[PDB]
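Undergrad: So that we are looking at the same thing, I have put the structure below in structure tokens.
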Protein chains: 4
Amino acid sequence: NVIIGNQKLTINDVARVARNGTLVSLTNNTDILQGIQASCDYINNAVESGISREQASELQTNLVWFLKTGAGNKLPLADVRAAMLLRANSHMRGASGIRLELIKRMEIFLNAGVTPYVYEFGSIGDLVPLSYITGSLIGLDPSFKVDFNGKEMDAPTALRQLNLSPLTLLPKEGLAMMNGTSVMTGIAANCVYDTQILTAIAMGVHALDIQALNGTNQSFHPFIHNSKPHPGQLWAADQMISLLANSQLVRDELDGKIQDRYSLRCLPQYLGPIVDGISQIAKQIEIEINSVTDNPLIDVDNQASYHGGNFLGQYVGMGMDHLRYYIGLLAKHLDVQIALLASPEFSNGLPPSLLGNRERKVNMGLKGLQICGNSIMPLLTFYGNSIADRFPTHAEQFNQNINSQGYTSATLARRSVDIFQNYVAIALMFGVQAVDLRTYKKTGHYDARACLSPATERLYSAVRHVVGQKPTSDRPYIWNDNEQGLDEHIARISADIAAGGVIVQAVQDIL
Amino acid sequence: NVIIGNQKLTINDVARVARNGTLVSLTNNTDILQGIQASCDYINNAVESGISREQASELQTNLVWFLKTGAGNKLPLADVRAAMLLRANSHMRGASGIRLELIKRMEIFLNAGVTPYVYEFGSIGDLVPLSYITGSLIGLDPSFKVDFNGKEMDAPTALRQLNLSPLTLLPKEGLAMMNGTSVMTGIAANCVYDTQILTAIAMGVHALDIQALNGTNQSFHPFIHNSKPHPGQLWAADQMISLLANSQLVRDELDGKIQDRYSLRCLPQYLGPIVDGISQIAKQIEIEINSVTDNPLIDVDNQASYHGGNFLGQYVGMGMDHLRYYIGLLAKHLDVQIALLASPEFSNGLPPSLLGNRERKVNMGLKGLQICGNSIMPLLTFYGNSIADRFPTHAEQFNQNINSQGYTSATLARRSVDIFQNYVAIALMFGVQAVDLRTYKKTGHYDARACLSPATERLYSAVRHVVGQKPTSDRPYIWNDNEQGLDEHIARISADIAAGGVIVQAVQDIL
Amino acid sequence: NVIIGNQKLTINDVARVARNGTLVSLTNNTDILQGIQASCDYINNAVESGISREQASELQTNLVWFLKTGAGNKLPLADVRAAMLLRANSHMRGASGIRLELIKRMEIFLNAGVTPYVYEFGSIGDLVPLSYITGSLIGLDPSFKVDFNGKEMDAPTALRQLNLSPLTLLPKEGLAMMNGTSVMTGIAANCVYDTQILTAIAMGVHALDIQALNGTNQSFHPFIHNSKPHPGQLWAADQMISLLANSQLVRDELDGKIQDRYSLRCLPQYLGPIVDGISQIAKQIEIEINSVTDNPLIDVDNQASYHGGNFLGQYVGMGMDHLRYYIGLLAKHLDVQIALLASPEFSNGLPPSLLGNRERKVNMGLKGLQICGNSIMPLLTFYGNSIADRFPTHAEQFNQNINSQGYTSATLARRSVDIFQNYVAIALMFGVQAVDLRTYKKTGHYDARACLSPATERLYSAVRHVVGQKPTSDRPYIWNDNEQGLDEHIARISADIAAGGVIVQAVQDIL
Amino acid sequence: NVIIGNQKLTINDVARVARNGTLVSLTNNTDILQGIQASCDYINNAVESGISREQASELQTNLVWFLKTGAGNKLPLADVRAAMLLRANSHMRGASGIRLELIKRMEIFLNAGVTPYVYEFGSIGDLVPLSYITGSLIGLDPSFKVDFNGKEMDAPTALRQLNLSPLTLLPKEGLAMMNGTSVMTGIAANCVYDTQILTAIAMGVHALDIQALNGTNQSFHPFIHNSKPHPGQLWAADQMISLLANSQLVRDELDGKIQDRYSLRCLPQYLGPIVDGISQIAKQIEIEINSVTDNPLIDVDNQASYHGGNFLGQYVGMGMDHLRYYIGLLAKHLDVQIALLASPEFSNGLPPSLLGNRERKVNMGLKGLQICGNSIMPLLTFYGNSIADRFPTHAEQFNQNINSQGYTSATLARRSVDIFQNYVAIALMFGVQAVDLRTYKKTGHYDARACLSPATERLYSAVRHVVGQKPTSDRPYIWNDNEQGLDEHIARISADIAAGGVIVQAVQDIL
């Protein structure tokens, strides 16, 4: 379903191909294929004129060899798939002078489920990581390993099973394959996709929190925000109105007639820059996704090639720095909401630590769960520190005196996202238990579905389905401490978010 | 020339009023004044109904008193003028319920040159800071000091000299004056203004650097950047083309026919996110400058008031974090250029440390100056750290469980900008000296004006004028070490940039 | 061999038990066992007086249940073994009121090779992590999983295979088991152990670097350092003298008769605070290893118990913050050395990027390897950021308004150490290749063993043995780019350091 | 009173000379003066043998000139006096080869009250800053300015008023004066002094807080800390016992018979690493103060000179990073105490925001003051970031590929200390007001002196003296909001702490 060459790829496109195994196909547009061939002819005819052919090919092949110096853990398969999709997407522009056959090799690997192994260390922002993909694609040596739908195999063996012949890199092809920002951008693309989703879910968590705390909806009145018209603020306030519409737990005051802490009253003002910043990043990453990043670039129309520096992924490096920074801020705001919920002094009447069965004097509720949340949030703000500014000025014989650190900035971002998925699962558990207890205080039973706004009811129910605890008027989500292993619930919720399950579908409208 | 009430204020408008003493006038538009009066009537009539009048006034007056708890150094006078301009601009929206007479008081202070003393510590993001301005405007007590065109005076005395009577705050007026983001935003506004100017100068510096290093202009060819179309990158590359147009020191290769380090070849790619980031910040600050930030907001059309949280300056807090982060990145890149210039191994033939008179074996050139630059740049990346994420969740009786730290973020940003003005001055000195030595190596004389692109020639000459060293074919900017105090030059250049002198006018087109 | 109860445990003791499976035994000292029993009698008799028995036991058991809220990846088995060793060590002090039978359970688990699974998230500095160990030790439920010499198994099943009966926690026993700093400290202990080793190896690397660069040994002359007598500096200078003693690659100038960059000439001064800081940390951690951290503490001699806060692991939190900070500094200094080695302009005659076979014009040497080092070092400085200062003041119903973040600080440190092992492997590879090329330039052959100081020869040869490349006069370590996968070498060296192989034994004297 | 040359200087010695104008005198010990002369003879006789004499002097003089490139604000006078004291102290070791007459010049300047102006920017860790001192001492040119007991004057004019003749630098004298860590260390010395004082006052603040909160003294019982024997923790616990001895506001429970938040119960555990860290830093700074840091070093006994790198101030750079980190931690802990005091939910019965006159329904108490405190603390943790790890590897023609950033680290530390003095003033105000209100709740009157422990009574009264508010049974420190400007009080207390007034004397025993 995803065609490469015609229209620009979106972050959503990359995600589907990387995470869902969506099939890919190179465009059949003759004009595109023509350009691709045309740039190759330029390099070929350049070799026929003006420093040889075989020597020029040996050089490209040796590039793969001295670059096989990766280290550390392997990148997740999804990120390597995203990188191949982007590398191919870049080539289709017809300015890299690479054979269509090599570009097709990536389509084949992506559709066949063959993913080259790539290391997390090696790039200052992606020669080294891309060399592992290159070497695997061409079947250079058995030392190059790949994952073929499940188990480890050497590149040559996969190429045999695919009934494909090894390839020999022609002049420029090595650089066309290994010079560029495809890997760091692929990682970043998936990070942004996941963060947009977690932000939507976080909005749903805040909507649950507001209801459990009996907060007012007056803070989201359009008059307030239109007077301070920041797009992200306007958006956040309007989304909360929709998330709280028809709720029986919020005190309705849109008519005009402080008790609410700032974490509720200033929610739109706080989230505004975060939402806008994530949107800015998404936009910048989408441009990077569709950029030609190798070097030199071939300009056929003028029969010339130019030496530039499009291989510097500064937008990804700084973009991911901001992304991690935004995530920390989202987590801290969510953690403060949990603090209000867990403390009798500020929860407006809820049981201490959202205890369920008051009868059992031994129960402590979600006290342990808050502590876990309190342990993860600071780590997220820790990851919100930057790395683009810490670039080494003496890199590569002092030739790369500036570099983006985009690759590690992206891998750090993947770590932040993975941690944030666990944190949001915790925030979701607090919000779900809290509304059941508030519903009880209001109606005498524990079925929050009878009072929740229809929008938050969808999320509430999705969470209860995932953990396997069906809402009942007789009991809230968590009753006695010894009836469930909260770790199992965190793990199940997090797994569902990562897989785009019912929890994600439930907030599909906030995206 | 600057009218408040009709059109939205721009960053440029604020800078002119704050730094240049541009006169301000409230709009005469009857519809605007009507709105202002209307919100006052709402509050008055609200006091006539439904908790008293005198008691309600005493409360507002006492607000000024318990808020007189500032500490630290005083804010620069320009930032306070900016704060008043914004506070008044906010009131003209007619949703604050403040008397036109109180708003007019700020107009009078601005035009009369009366600036209340305000402290750097006190706001978590601006009750405390604004309370000093409020107390001064109304002449509450002699304890409130102000600057009246030069010397310290107590507020009451200033009001007497202005032939104005002290004022008594009516219900809501205290909150309308002290609730809001006017001070942090005013500070941020001036910061963005100065940074836009410094960024333009930095571009001019890189242009001098490229020429002195005999770099190629090929890296800026439109084909390269149109294939990686990030707006900031495209802009950076195009601006450099213009800055380098008609230069005799650059090797012209726009025709298509690596030696250049990444700091030159990847300049557009690196500056792209920075330029775009500064633009994003500017847009967000301009919205903040024109927003109503007090509380509660008065909606006359519906005869109602709403309690919201527009006083949270999250966009300023995170925006200034980003701004300091961008400044650090700009400085580190500029430092890497200086390193190429000063080292024979990488300067492509320039004298070590840009020494002038080789005859005097004792001369060491700009070795000391480089060290000074090397000491300032790391400090700027240090200030590039963030503070928004470090907000105290236990603030104000746990009521302000989220705050923006916007005030200190803006003050930290003012420190970064002030330091960066000194740093850019140093970079300007290295660029000027370097082009004279390159010109000599190319023509046998030291008059760079005969080889520089016209665009950089304006900057080059503006600098030479400021330091008071006239370019001559016989001698370069710096000849013997004992002939000038480089500290004086850094100081003069820095002062001219801060004052918007000839150096700034010289790059007026890059803005 | 490691007995618990008599003498204080050392970091070396913890490492052996955690990593080498060294057997442990509780002391037979009757006085110690008496104290243990005595504190239990205090609690028992306290239950017999003055709030019940069964209710008091249910409370302790329920503690294990609501604390089963861990999340994220599992901790390495070694850290869990260290945690158990420390918990038991703490109990032997006789101030916890826990049955010898429960303390013995940990001895059995350690000796049997049974390691409870513990999550990386859950502690703010170790209730949650310790609850997993507790629940596994007592066989509370099948939900508690452990590793029994290789494969997963539930606690109950493990206890059955060990012929042990499940246990029921008596009053105070739950708190005695789960209240404390054992896990964070066990993690910290292994980190310190590994960092001391990496520091010794780094010294060896610098020794190889100095020789390859033909640096002088004059910088290490005792007169210089005795005039600036910082203990770590004095130590570093003296160790380098020993490491360089009898080298034929260093220019001998201890007789008194600038060319050397600061990374060589200021090595002792730079390493001094790092070596001293690491020593300070080790000392603090050893005290924490032997401290009683549960609460309340039982003081039998005075028949009383005190409520205190020994469970706050501030020394571990801040200690690990410093540790990561020191590691970053070690890596950065090492990276600058590599930069000198790889660049002809600064290597004092070595081939560019330490290329081996100049004949093959395609060879690029260790250019890729340097890029990899350049990508890892900045990440290490990134991890050198702190987390103790980012503690959440609203933690656990606002009861834990201060906490150490010791647990995550320790896990972050484990990440730093793991990353630094890969980095040092790269630094080792650069040093070994470099001395072969210097030996060649000096003698016409590549057997560095003929010119290296005996001390560095040991390290040199250990590295060559591990990668499987025997030194020969005919060829250096790296000849042609296509003859090896440098990634395999990085991995082998790193594995050897982590296992305490020949590379570690080779620097056994620098420890 | 302070003699240089015989015994090692202590931080206290430096502070007295720098801040109190204590007179200095060079030692008369003939052996010391002999060593000083001996090293000069070595250099002289070295010039008589084996470069040119005059040429060697011109070189040293030129050094002063190309190094006159400082920028930014001037250093405080006290820091410059400290720098001169340390420089002279270094020369007395007799290994520098500098004339006694030049060392005497610094003695004269210190005793005459002549302080050379020195800039904050210029050193990467102190050539540039030291060049300003040098040039002023020798009266090189009118461009060098100094402060002579009050007003600006040029160096030559000062030398004339002192009846001293300008001096000419002989070989090595330029390097002996400008190579070194004297300025950064002098700055650091004063920072450590002030921080030791602030830490002692903070302990007193915690003591007032504990009493006002009716906390228990059980948490400090020796049995608890002797079981977790970290020297700093043991020290903190014991000091608090002394600070709380005989208090009638604390609940006495040293007999053995949780309510207290961690900030009270875990105070010793938290402060321990801070106290120990500050002690470690002090010890390292005292060694640096007595070290010879110029180069090359002259070894007369062996008639030789050695080129080393003692001028790298790594201990100061990393030491000041830690110092700022510790300050941030101290402030955050103190802020959490203020939060407990201000909130009725946690203050154990104190009025909200420590309001005084409940009768006036308009009074809000110290609400504004808490906000100011909340704005300062986060800034201190921001400054707790490090700078040593951010050193530029391309510094000074790539010769200084490692540097300590010790100078800016020290200046940043001076900023932290200055800010912390304001913060502690605020903390003191909260503690004083708080104990008056607790005393009232306990006895019916507001004279805390009747219930406070004698140790805290001293501090309490010192503060009340400073602000000019005499304790009375009829009224507490703060009664009505409009009766005082809290900013004046903050300013007065801060000023007294900085001057070492009664507030400092009050805690002289905790130092």
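We number chain B the way Swiss-Prot does; in order, the residues shown are 25-74, 92-166, 170-301, 310-563.
Header entry for method reads X-ray crystallography, 1.9 Å.
In case you wondered, yes, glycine gets a Cβ from its N, Cα and C as well.
Swiss-Prot feature annotations, pasted as is:
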- B:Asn223, B:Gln311, B:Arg317, B:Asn347, B:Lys419, B:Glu448, B:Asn451: (E)-cinnamate binding site (BINDING)
- B:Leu108 to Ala: Slightly decreases catalytic rate (MUTAGEN)
- B:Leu108 to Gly: Decreases catalytic rate (MUTAGEN)
- B:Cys503 to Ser: Prevents formation of artifactual disulfide bonds and increases solubility; when associated with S-565 (MUTAGEN)
Undergrad: Using Cβ atoms only, which of the recorded positions B:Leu108, B:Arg317, B:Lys419, B:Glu448 are under 8 Å from chain D?
TA: B:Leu108, B:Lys419, B:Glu448
Undergrad: Could you check the mutagenesis positions B:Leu108, B:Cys503 and say which one's CB has the fewest neighbouring CB atoms inside 10 Å?
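TA: Comparing Cβ neighbours within 10 Å for the mutagenesis positions B:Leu108, B:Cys503, B:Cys503 has the fewest.
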Undergrad: Using the structure shown, find which entry in B:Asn223, B:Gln311, B:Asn347, B:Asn451 (the binding-site residues) has the sparsest Cβ neighbourhood within 10 Å.
TA: B:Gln311
Undergrad: Please report the number of other Cβ atoms within 10 Å of the Cβ of B:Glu448 ((E)-cinnamate binding site).
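TA: There are 21 such Cβ atoms around B:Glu448 ((E)-cinnamate binding site).
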Undergrad: Rounded to a whole number, what is the Cα-Cα distance in Å spanning the 8-residue gap between B:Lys301 and B:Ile310?
TA: 12
Undergrad: Using Cβ atoms only, which of the recorded positions B:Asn223, B:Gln311, B:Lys419, B:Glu448, B:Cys503 are under 8 Å from chain A?
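TA: So none of them sit by chain A.
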Undergrad: Same-chain residues six or more away whose CB lies under 8 A from the CB of B:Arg317 ((E)-cinnamate binding site)?
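TA: When sequence neighbours closer than 6 are ignored, B:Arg317 ((E)-cinnamate binding site) has B:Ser263, B:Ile310 within Cβ distance under 8 Å.
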Undergrad: Which ones in the same chain are close to B:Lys419 ((E)-cinnamate binding site), with CB under 8 Å and 6+ residues apart in sequence?
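TA: Listed in sequence order: B:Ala394, B:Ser405.
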Undergrad: Where does B:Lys419 ((E)-cinnamate binding site) sit by DSSP, helix, strand or coil?
TA: helix
Undergrad: For B:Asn223 ((E)-cinnamate binding site), which of the three DSSP-derived states applies: helix, strand, or coil?
TA: coil
Undergrad: Just how spread out is the (E)-cinnamate site if you go by the largest Cα to Cα distance in Å among B:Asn223, B:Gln311, B:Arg317, B:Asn347, B:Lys419, B:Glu448, B:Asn451?
TA: 60
Undergrad: Just need one number: Cα of B:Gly74 to Cα of B:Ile92, in Å, whole number, across 17 unmodelled residues.
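TA: Cα-Cα distance across the unmodelled segment: 7 Å.
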Undergrad: How would DSSP class B:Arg317 ((E)-cinnamate binding site) in three states?
TA: helix
Undergrad: Report, in whole Å, the straight Cα-to-Cα distance of B:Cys503 (mutagenesis position) from B:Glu448 ((E)-cinnamate binding site).
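TA: About 63 Å separates the two Cα atoms.
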Undergrad: In terms of DSSP three-state secondary structure, what is the assignment for B:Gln311 ((E)-cinnamate binding site)?
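TA: In the DSSP reduction, B:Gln311 ((E)-cinnamate binding site) maps to coil.
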Undergrad: Tell me, by DSSP, whether B:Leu108 (mutagenesis position) is helix, strand or coil?
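TA: Note: B:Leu108 (mutagenesis position) is coil by DSSP, not helix or strand.
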Undergrad: Between B:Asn451 ((E)-cinnamate binding site) and B:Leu108 (mutagenesis position), find the distance joining the two CA atoms and give it rounded to the nearest Å.
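TA: The Cα atom of B:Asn451 ((E)-cinnamate binding site) is 17 Å away from the Cα atom of B:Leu108 (mutagenesis position).
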Undergrad: Could you tell me the C-alpha distance between B:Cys503 (mutagenesis position) and B:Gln311 ((E)-cinnamate binding site) in angstrom, no decimals?
TA: 22
Undergrad: Measuring Cα to Cα, how far is B:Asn223 ((E)-cinnamate binding site) from B:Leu108 (mutagenesis position) in Å?
TA: 12
Undergrad: How big is the gap, in Å, between the Cα of B:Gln311 ((E)-cinnamate binding site) and that of B:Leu108 (mutagenesis position), rounded to a whole number?
TA: 61
